[PDB]
Amino acid sequence: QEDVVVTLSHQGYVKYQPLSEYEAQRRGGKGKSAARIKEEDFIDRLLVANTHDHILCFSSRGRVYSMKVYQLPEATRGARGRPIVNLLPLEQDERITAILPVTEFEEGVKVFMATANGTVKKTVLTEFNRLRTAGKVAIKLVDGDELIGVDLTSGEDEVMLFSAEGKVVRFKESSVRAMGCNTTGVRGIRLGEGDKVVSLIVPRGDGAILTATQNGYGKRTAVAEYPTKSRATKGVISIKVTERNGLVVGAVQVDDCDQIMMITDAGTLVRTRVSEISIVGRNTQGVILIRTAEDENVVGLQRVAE
Amino acid sequence: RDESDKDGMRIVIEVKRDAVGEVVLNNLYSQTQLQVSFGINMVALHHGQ
DNA sequence: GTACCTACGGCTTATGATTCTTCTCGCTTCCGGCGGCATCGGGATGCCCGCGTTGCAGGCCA
DNA sequence: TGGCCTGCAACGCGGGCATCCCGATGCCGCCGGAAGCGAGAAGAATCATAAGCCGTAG
């Protein structure tokens, strides 16, 4: 069993180490001398599971990879680990989208996916029983499409799709019927000309939804205000888009005690506590979070898993 | 090849270049008669039966 | 001087059949974008006042 | 042994209020693009059938 934690870095280094060693190394505060390095590396994804469980590596090209936990490099024989591109048969410009730990192949657990062209899809976990490290096709992507969000949905859970034009849709997964692995899928969100899906959030708990724009402007909004409409219908107001804001970068559910990660096109990394952001409604623009020049913009928003 | 003599049986097999040989050895163990089962069955007469 | 046949019983291996995985034809119809116009809520810009940010120095903590 | 956290006084500017302009938005008419369900086709696999050897017997 040996409960371990798997930490994927931003540069693509995958590794795992036991929970006792991880909690022992976590004791204490991070040195401020390392925070002055603008070209450092931080943890991108964190998960805790059993060494005998299976993981599903989802790529942007619609392919899914299945492999065991003990096949990854351990904490010994190397501290930083090994690149994920050297252990998984990934093609050129094929980045990992999401990784979902799976303990038991339950029939009631579904693997919900979402593409950039608004096409969403869910697949029964039973069909993912026997898959080797070579992987297979998980979704059929049209020319110009890519996989951007994968999450496990079951029971009466809901899904949310975010756009760059300020639209957002929220509908239950009961209005969708599962299909085969080699099919296209269903449609979930209205997308305008040139607009695409930027993020996905499944409502779990009472965490607030934190969004941001290109010019470093964001806000927070509770989930109790977001209406529950039908699938592929018109989206409710998520954020007031303005030439001062730009396209929506992304949105991630965050609590009142976690952090957020904001990166720009130059490479500036800014860590900002969520307590410094005012809480406003839906049909609002937000407040000033970070400075922005006339030639740069925020290109990525992510919640710190630390 | 073969190198058996009066000092012990010796069989020599040349491994193809650029081959691990362990996968080939496992394939042999799975296919070659070097791995065979055995039908244990203890039946005899106790009082002629 | 030498060769070729089967019965007594069990596991396997050398090849034609059936359920599970997969490859992808058909278009058409309810449905999903797509554009234009009136509408409305936000906010940027300006002024006032007190609170959020920061420097200094001390006691506490990894 | 060195650095993070915090009390305190002085410097600083942003939050709060008022308001007209702007861009998202709902609605309505109009155009288009996956879809998905059923159906047809392809590959993968486990059950069923004919001896071969073991050593005596004819």
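Chain A residue numbers are taken from Swiss-Prot; in order, the displayed residues are 536-841.
Cβ from N, Cα, C; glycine included.
For A:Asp678 to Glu, Swiss-Prot lists a natural variant annotated as follows: In strain: 227. The number of other CB atoms found within 10 A of the CB of A:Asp678 (variant position), across every protein chain shown, is 4. Annotation note: A:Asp678 (variant position) sits in a coil segment as assigned by DSSP.
Listed in Swiss-Prot as a natural variant, A:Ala828 to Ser is described as follows: In strain: 227. With a cut-off of 8 Å between CB atoms and residues at least 6 apart in sequence, the same chain places nothing near A:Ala828 (variant position). A:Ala828 (variant position) carries neither a helix nor a strand DSSP state and counts as coil.
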